[PDB]
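To start, the structure under review is shown below, and the notes come after it.
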Amino acid sequence: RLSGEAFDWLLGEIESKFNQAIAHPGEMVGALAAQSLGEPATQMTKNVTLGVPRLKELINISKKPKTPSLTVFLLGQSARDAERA
Amino acid sequence: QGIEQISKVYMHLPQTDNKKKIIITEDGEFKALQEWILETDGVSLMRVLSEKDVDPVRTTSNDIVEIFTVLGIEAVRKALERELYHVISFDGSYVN
Amino acid sequence: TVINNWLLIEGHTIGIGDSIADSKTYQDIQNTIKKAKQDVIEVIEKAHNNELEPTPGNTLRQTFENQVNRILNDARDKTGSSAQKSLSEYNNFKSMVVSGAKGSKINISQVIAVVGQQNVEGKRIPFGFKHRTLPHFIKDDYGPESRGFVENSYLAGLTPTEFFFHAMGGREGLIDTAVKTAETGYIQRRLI
Amino acid sequence: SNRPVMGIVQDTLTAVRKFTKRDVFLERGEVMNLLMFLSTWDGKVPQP
Amino acid sequence: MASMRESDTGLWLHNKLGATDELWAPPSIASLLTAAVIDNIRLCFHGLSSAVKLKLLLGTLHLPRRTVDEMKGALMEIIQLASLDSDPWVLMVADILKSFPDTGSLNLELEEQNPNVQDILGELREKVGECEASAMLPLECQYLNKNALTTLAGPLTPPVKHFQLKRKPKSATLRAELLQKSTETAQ
Amino acid sequence: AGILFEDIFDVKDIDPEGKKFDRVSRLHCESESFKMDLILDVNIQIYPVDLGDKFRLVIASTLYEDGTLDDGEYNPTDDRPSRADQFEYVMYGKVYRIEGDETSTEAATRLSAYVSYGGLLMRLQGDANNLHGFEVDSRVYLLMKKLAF
Amino acid sequence: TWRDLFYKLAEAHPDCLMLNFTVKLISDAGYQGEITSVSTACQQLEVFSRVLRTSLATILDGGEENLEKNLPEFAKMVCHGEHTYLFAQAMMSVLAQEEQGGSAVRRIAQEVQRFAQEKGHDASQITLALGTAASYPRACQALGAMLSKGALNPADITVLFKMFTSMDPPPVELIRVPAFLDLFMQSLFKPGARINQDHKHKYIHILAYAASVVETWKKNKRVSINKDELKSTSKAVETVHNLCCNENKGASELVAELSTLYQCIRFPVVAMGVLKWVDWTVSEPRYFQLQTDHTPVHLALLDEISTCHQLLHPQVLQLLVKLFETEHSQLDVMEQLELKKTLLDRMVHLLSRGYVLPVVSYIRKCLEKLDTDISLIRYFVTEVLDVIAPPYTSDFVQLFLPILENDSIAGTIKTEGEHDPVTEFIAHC
């Protein structure tokens, strides 16, 4: 139920707030991302071995993960009947 | 019978909508469905995807080297992003 | 500034009186723990006479462990909930938890109701000796208190066996900190 | 994580939870004493 | 609270209470009865139609007790003025309602040269006398205990015995089975 | 004047969910003439009430009969005539929500005015006719006084 | 059809002359009945009075089976006009003044007032003014407010408890209106209804006084008050209410106290409240999903209700009909078949205790409606003829001969054996 003046003010405020959200040139996004990913790594402790070890296996591309696995999705009618799975 | 380096398979029913099958109904609703899935203990990704009655679209591999070898460099990038998101947001935290 | 200056009038504290039940919740907690012990004994004897159907995908021992752990966790959760119901609006633990300043529900549960099961490496207390955790037990005992379940609360004090088991459980936290800090510092350095 | 890193901690949080309850009433003297600590106050006492 | 004149009061009454579809007096009549309107009805009651009289008289009871207490004499006056209308409906309603402002109850007099009332009372009374044994127990009798039912409408009269039973029905078997099950479970 | 709404209420019930707060009590009241429901939070410590009580409730825009429309700041040194001289319980708050059975085609027959007196909430639910002085984000005085009748 | 067209035209164009001329020609020709007369009946005094008299005479002639048939039209005619409703209630109250046979008249008045309330017209305060509530204005005001708002409030209940428990209780018959007691049972029996625990004792005392405490009246004069059923009855009410409103407790716990349950279920008000609590409790479709017994304890309590009191049989029948007509599309057909077989056993029990005619009629209707499995009908009729023995009344045989006349029973139950129930019943008649 906004009025005309309220709508004009709303358009102006949106246009003003969007321009302040643009990324500033010269921002060191690489170091920022590195810090923002290393911070939760210091605050984390069927069997998929999550946590710091999983992050280590992902960051260090290794051909021998501890628990490799696939999530197989059944295609058709066998996805419902247990025995047909 | 079977495929090598596949030690055993677990039969699973996803109780979370992330692994559930979501298909839009005829009237626009989402109506997430529940379907049987399998969780293996090895990686083939090539003789498994070729198997009949196995979905060749939604089947993932959880291993980035094998996904790189089989599907490509953008597929491995997407899989790596998903693995990182899972391992970071498992505890309930959030990263942009 | 404003809230701190009003706190001079309102005041805030915590004491022994905030860790006491109504002597009726104690009966409920004791009955729940007794029922859990009886259920675990029933599972143990049914395992001994070989009437367990193995879990489809897992060994017999692991499903026995799952049954025991499920029973113990259900008992601990029920006791904690019963303790939470007993708390009055004047309780200081509740006041400091609902505001989120410090503590959690499990803290009140452990202080009042029961400490719960102790775990090392994600499993119950291992057979450090030959088929018994401590010399005070008999060989091949899979009961709750024998494998590291603390049935007492921090207010009621811990018996020596569960005290030692709690020490075993608490050691792993310091060990994990001391190794994880050095493990993750290297990851962060490589990222940056 | 596009969220504040600074909040209200320790006993200030507990006291602000106990202070905004429905049954918290203040006399004029304590109201003036509290208003003395507002840096951004405009000097007008609100109608009780 | 303006003084609404006789023709004007009649117009107002036939506009607010002119809904022939609303044979029910609406609850708004509770707010439609004030001192001035009741006082001025003294002259416009002649021109009101019978439906208007019936609706107003039925709405006169839907008033607060304090309002009736503070507006007694005017309501007695309107009752006595309604007791001089061509329709016997208004006469009887005013006669019974004359005791409403005094004690809060309604008067009970019938068979006073009222042929329809006479016929109804006589025939219904004689029919009840004919079928006194075969009465219609109200819903509260479904709730009343033995003593209350005997005091009100007499002891319970069993229905017609259709036949007799040679084999005990399975309801007794279920009762015994569940009694045994409850004994086993509780003990 | 500035009398937005006036009626007689009787306390049909006290807080049915239990005493959430010791000093503040919830009251469910019914009307006598307009038959509208009322839910109110009162400081039971300083103005104790119990079931079966009746009171005059006079919601007013301003306490001054001449309607000078004061700003709304506390000035105890004011010798002008006020309505509070003939009422026992006075609260000052703002109306923050107006509900109704509004349809997409025709108007609303029932309204529900929500007012907050600095934490103590009141909901006045009734027919739309009696609730016309209520406009959202406006200041309101309570002005209730118990009746001995 | 053309007469209806004339009625529509006369409504649309009242000013026109030919429409009035056609209406008067219709009246003279003898078709004045087809003219609108639902509202014309209210505006006429003597004709409406005679119609009411004839309808009530026919009602009292044919019993409750004919009252159920004559009630709709008569009630609609009476309650469509407020003046007609007032006069009708006045004559019913006057006739009910007699203590001899006045129960039927009071039931008629209750039906009329219930029908009026179902139409959105409230006249409960008028009924209170009709009675002897003048000496107790507080009770009249309280009950009027409670019935007007249609809820249970602690204030008026506290007032009523204070006055009735005092040395001069008001007329108990005033608070014996079925609507108030139905609301009270909704409050203290229906799951999900919350009541004040600090006034629950007052609620129980009020219910006990309204139900079990008895008074003697001669010439409408209070003589003596029997209060024997006040301590044990109130304790039973409290225990039953605690059992019913504690929905977190399982049904096994309720069965575990079956001795006390049966002891308390032997009172009419308590038994009817139990049946109502079961009614709302099972009315949820998900209850059968949470009900893990082929022959549950609720049906046993229904059997106990049927055995305990004869007046409660219509309520048990209504609950059984509600259960059976409930067609389930969310459970396996086998459990539905088991539930229907158990319901058949319950309604066989209802038939055994003398409640034969409505049960037999309901079975006949179901068989002629094909909403019941043929196996269910066969087993029901087999057990009925297994438990019952000759001789049989004229009504029973008249209702049961067409039951065997259906081929779905003749081709199924008729078996080669020394004791053939269908052959025996055919031969004996």
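We number chain G the same way Swiss-Prot does; the residues here are 154-582, in that order.
Structure determined by electron microscopy, 3.3 Å.
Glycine residues also receive a Cβ, built from the backbone N, Cα and C atoms like all the rest.
According to Swiss-Prot, the mutagenesis experiment G:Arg291 to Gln carries the annotation: Reduces RNA binding; when associated with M-315, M-371, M-372, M-374, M-384, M-388, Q-419 and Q-506. A sphere of 10 angstroms centred on the C-beta of G:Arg291 (mutagenesis position) encloses 14 other C-beta atoms.
Applying an 8 A CB threshold to same-chain residues 6 or more apart, the list for G:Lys315 (mutagenesis position) is empty. Under DSSP, G:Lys315 (mutagenesis position) is assigned to a helix (H, G or I) in the three-state scheme. Experimental mutagenesis is annotated in Swiss-Prot for G:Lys315 to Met, with the remark: Reduces RNA binding; when associated with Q-291, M-371, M-372, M-374, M-384, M-388, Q-419 and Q-506.
Quoting Swiss-Prot on the mutagenesis of G:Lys371 to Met: Reduces RNA binding; when associated with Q-291, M-315, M-372, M-374, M-384, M-388, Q-419 and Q-506. Same-chain residues at least 6 positions away in sequence with a Cβ under 8 Å from that of G:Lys371 (mutagenesis position) are, in sequence order, G:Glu252. Secondary structure from DSSP puts G:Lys371 (mutagenesis position) in coil.
Long-range neighbours of G:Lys372 (mutagenesis position) (same chain, six or more residues apart, CB within less than 8 Å of its CB): none. Under mutagenesis, Swiss-Prot gives G:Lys372 to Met with this note: Reduces RNA binding; when associated with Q-291, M-315, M-371, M-374, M-384, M-388, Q-419 and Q-506.
Taking the Cβ of G:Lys374 (mutagenesis position) as centre and 10 Å as the limit, one finds 7 other Cβ atoms among all the protein chains shown. The annotation that Swiss-Prot gives for the mutagenesis experiment G:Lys374 to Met reads: Reduces RNA binding; when associated with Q-291, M-315, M-371, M-372, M-384, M-388, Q-419 and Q-506.
If you take the C-beta of G:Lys384 (mutagenesis position) and look for same-chain residues 6 or more apart in sequence within under 8 angstroms, you find none. According to Swiss-Prot, the mutagenesis experiment G:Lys384 to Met carries this note: Reduces RNA binding; when associated with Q-291, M-315, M-371, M-372, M-374, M-388, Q-419 and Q-506.
According to DSSP, G:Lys388 (mutagenesis position) is assigned to a helical segment. Long-range Cβ neighbours of G:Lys388 (mutagenesis position) (same chain, at least 6 residues apart, Cβ-Cβ under 8 Å): none. Among the mutagenesis experiments that Swiss-Prot reports, G:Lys388 to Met is described with the note: Reduces RNA binding; when associated with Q-291, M-315, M-371, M-372, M-374, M-384, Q-419 and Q-506.
Listed in Swiss-Prot is the mutagenesis experiment G:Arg419 to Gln, annotated as follows: Reduces RNA binding; when associated with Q-291, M-315, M-371, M-372, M-374, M-384, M-388 and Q-506. When secondary structure is read from DSSP and collapsed to three states, G:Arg419 (mutagenesis position) falls in the coil class. Remark: G:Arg419 (mutagenesis position) has G:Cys461 as non-local neighbours, by Cβ distance under 8 Å and separation of at least 6 in sequence.
Quoting Swiss-Prot on the mutagenesis of G:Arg506 to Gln: Reduces RNA binding; when associated with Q-291, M-315, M-371, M-372, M-374, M-384, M-388 and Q-419. In the structure as shown, the Cβ atom of G:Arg506 (mutagenesis position) sits within 10 Å of 19 other Cβ atoms.
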Rounded distance in angstrom between the Cα atoms of G:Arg291 (mutagenesis position) and G:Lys374 (mutagenesis position):
20
Where does G:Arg291 (mutagenesis position) sit in the DSSP three-state scheme?
helix
Reported as an integer number of Å, what is the Cα distance between G:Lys374 (mutagenesis position) and G:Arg506 (mutagenesis position)?
38
DSSP-derived class (H/G/I helix, E/B strand, else coil) of G:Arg506 (mutagenesis position):
coil
